[PDB]
Amino acid sequence: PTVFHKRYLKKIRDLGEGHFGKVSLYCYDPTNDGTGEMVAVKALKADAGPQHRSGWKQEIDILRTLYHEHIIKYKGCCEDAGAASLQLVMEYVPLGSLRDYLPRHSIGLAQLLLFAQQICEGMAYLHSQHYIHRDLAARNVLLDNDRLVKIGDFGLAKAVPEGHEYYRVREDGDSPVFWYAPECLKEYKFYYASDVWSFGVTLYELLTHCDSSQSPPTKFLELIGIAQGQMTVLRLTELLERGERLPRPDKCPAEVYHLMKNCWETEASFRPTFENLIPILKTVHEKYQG
Ligand SMILES: C[C@@H]1[C@@H]2CN(c3nc(Nc4cnn(C)c4)ncc3F)C[C@]12NC(=O)[C@@H]1CC1(F)F
């Protein structure tokens, strides 16, 4: 409901961008004095079509309903007269994404497990509100302080229909395939369990400290190869169906790797839910925090 008046918005730097969206940091100063609040502003590119324009409206609506300690804070909207859509004004998360953060900050296993737990809390919340995320990756997890993590982007989030257990996707070129379960790649259906597979990939990223050479696209493309034309996805699907998985990250405990493998069961019904993961991670965290 909060309206941001464009006249007090001053652009500081870009925070990120995608094919149809862009996030920039702004100081919102209705005085030009020392009370200026830092905000993250997501805008939809003016050249986006009706599909993305309606998806944007839906994305804005999704963030307005969402309220949880491990979900980025919705702040308000304002008129993007330049793009004739609204702008999503959210809180500014200071330390960035774990993808930006982890390669430069040697973080302990215990803090990593705490992040993992917090991601599950935020996700079990999203799923209780009958929404699937569809883009759960370390790049979408913002670090507030060394003990507070938040899911900070919902560009692909969708409402799970009333009499349904999954959503029909209709796959595109922007689809994060290396974070996707077999049922997503193959049957074009995204379940609540499909987000759990993606969490297993995010957990692998956390345990590799988001090292680019150890990344899911890097490791999967090494296994599939690159002379494989129009068949990266088919070859990814079949390696997953043969039981092939991302390797065990160096210094990752065997029990935690087992948990990652359990999130990556080929059979979606065999995967734990996020509500199931919370007591398990709470307990594995305490264990390594000692
Ligand atoms: C979580 C992922 C990125 C980064 N975002 C945010 N980043 C921050 N803090 C921060 C501090 N340094 N850095 C680099 C980033 N605070 C709030 C944010 F909302 C939102 C976002 N989504 C996007 O960027 C999508 C891709 C697009 F459409 F722009």
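Residues 889-1178, in that order, are what chain A shows, numbered as in Swiss-Prot.
We read in the header that X-ray crystallography, 2.2 Å was used to get this structure.
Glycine is no exception: its Cβ is also placed from the backbone N, Cα and C atoms.
What Swiss-Prot annotates here:
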- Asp1023: active site, proton acceptor (ACT_SITE)
- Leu903, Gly904, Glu905, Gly906, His907, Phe908, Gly909, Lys910, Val911, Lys930: ATP binding site (BINDING)
- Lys930 to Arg: Complete loss of catalytic activity (MUTAGEN)
- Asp1023 to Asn: Complete loss of catalytic activity (MUTAGEN)
- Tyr1054 to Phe: Reduces basal catalytic activity and abolishes IFN-dependent activation (MUTAGEN)
- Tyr1055 to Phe: Reduces basal catalytic activity and abolishes IFN-dependent activation (MUTAGEN)
- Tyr1145 to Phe: Does not affect phosphorylation state and enzymatic activity (MUTAGEN)
- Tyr1176 to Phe: Does not affect phosphorylation state and enzymatic activity (MUTAGEN)
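Features per Swiss-Prot, on structure.
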residue : record               : DSSP (3 states)
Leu903  : ATP binding site     : strand
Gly909  : ATP binding site     : strand
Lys930  : mutagenesis position : strand
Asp1023 : mutagenesis position : coil
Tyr1055 : mutagenesis position : strand
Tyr1145 : mutagenesis position : helix
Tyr1176 : mutagenesis position : helix
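Under a cutoff of 8 A between CB atoms, and with a sequence separation of 6+ in the same chain, the neighbours of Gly909 (ATP binding site) are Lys930, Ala931, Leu932, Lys933, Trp944, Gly1043. Here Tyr1055 (mutagenesis position) comes close to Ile1020, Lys1046, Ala1047, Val1048, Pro1049, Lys1077, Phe1078: these same-chain residues lie at least six apart in sequence, with C-beta atoms under 8 angstroms from its C-beta. Less than 8 angstroms from the CB of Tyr1176 (mutagenesis position) sit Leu997, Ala998, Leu1001, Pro1141, each of them six or more residues away in the same chain. Candidate recorded positions: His907, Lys930. Fewest other C-beta atoms within 10 angstroms, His907.
By the criterion of other Cβ atoms within 10 Å of the residue's own Cβ, the least surrounded of the recorded positions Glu905, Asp1023 is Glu905. Annotation for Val911 (ATP binding site): same-chain Cβ neighbours under 8 Å, separated by at least 6 residues, are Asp902, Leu903, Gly904, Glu905, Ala928, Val929, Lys930, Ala931, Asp1041.
Cβ contacts within 10 Å of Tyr1145 (mutagenesis position), excluding its own Cβ and spanning all protein chains shown: 18. Whole-number maximum of the Cα to Cα distances across the ATP-binding residues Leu903, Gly904, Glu905, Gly906, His907, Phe908, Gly909, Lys910, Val911, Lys930: 14 angstrom.
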